[PDB]
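Asks: Here it is, the structure in full.
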Amino acid sequence: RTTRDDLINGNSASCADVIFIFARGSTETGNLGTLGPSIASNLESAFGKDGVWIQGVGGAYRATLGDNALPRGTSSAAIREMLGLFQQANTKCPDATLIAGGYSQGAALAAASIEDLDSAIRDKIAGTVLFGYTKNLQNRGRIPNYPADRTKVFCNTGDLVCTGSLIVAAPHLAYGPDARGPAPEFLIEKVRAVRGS
């Protein structure tokens, strides 16, 4: 449900082919929040339960609302936590294709982590999805040091955080349909583009 630790719990001897690391929004529960479970269900349908590991960013990432105001849109401790997860994936399963995503503060977290990542690991992330991306305007719809063709941003009209503000309006809470369809569609397509099928 809202908590998935497939990478942490996973057996190195039987690595999944695909590893998905997702960061939840502010004040959300577990380590997947409101959108992560929907994406996970569809990924499992496409790759099979044993074909993909779903890993939420928990630990030091408290998803504290106030941290949206920090320089990178999240805390240093949260960035360290997500970086460590990408590092764990790379060490535990060097041949797995990675995919990532985040919502709201988690989208800023995903962008900051990917920017700081060792390039050899960053280059293994086949696709990244960002919902209600709080640094959308500041970063011009991109994740620094990461290609545009591997990035998909879902920013609703009227979602003020996509337009340089930190005000939470109704459109910021309307990403359900995207998480159920286009987001997993994009991730599956990007994985198949490099892995074949």
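Quick note: numbers on chain A are straight from Swiss-Prot, i.e. 33-229, in order.
If you check the header, you will see the structure was determined by X-ray crystallography, 1.7 Å.
For all residues, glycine too, the Cβ spot is worked out from N, Cα and C.
One mutagenesis experiment catalogued in Swiss-Prot, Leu97 to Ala, is accompanied by this note: Increases activity on p-nitrophenyl butyrate. Looking at Swiss-Prot, the entry for mutagenesis of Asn100 to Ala says: Increases activity on poly(ethylene terephthalate) (PET) and decreases activity on polyamide 6,6. The annotation active site, nucleophile is assigned in Swiss-Prot to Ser136 on the grounds of experimental evidence. Under the heading active site, Swiss-Prot lists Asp191. Under its mutagenesis annotations, Swiss-Prot gives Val200 to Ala the following note: Increases activity on p-nitrophenyl butyrate and poly(ethylene terephthalate) (PET). Residues or ranges marked as active site, proton donor/acceptor in Swiss-Prot (evidence: experimental evidence): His204. Looking at Swiss-Prot, the entry for mutagenesis of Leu205 to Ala says: Increases activity on p-nitrophenyl butyrate and decreases activity on poly(ethylene terephthalate) (PET).
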Asks: Tally every other Cβ atom lying within 10 Å of the Cβ atom of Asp191 (active site).
Replies: 25
Asks: How many whole Å apart are the CA atoms of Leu205 (mutagenesis position) and the residue listed as 'active site, nucleophile'?
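Replies: Computed Cα spacing between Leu205 (mutagenesis position) and the residue listed as 'active site, nucleophile' is 10 Å.
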Asks: Of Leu97, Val200, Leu205, which of the mutagenesis positions has the most Cβ neighbours inside 10 Å?
Replies: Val200
Asks: What subset of the recorded positions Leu97, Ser136, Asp191 lies within 10 angstroms of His204 (active site, proton donor/acceptor), using C-alpha positions?
Replies: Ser136, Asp191
Asks: How big is the gap, in Å, between the Cα of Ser136 (active site, nucleophile) and that of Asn100 (mutagenesis position), rounded to a whole number?
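Replies: Distance between the two Cα atoms comes out at 9 Å.
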Asks: Could you tell me the C-alpha distance between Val200 (mutagenesis position) and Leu97 (mutagenesis position) in angstrom, no decimals?
Replies: 11
Asks: Distance check, please: Cα of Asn100 (mutagenesis position) against Cα of the residue listed as 'active site', rounded to an integer number of angstrom.
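Replies: It is 15 Å, counting Cα to Cα.
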Asks: Going by DSSP, give the three-state secondary structure for the residue listed as 'active site, nucleophile'.
Replies: coil
Asks: Just name the most isolated of the recorded positions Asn100, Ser136, going by other Cβ atoms within 10 Å of its Cβ.
Replies: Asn100
Asks: I'd like the Cβ neighbour count for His204 (active site, proton donor/acceptor), meaning other Cβ atoms within 10 Å of its Cβ, all protein chains included.
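Replies: Total other Cβ atoms inside 10 Å, all chains included: 21.
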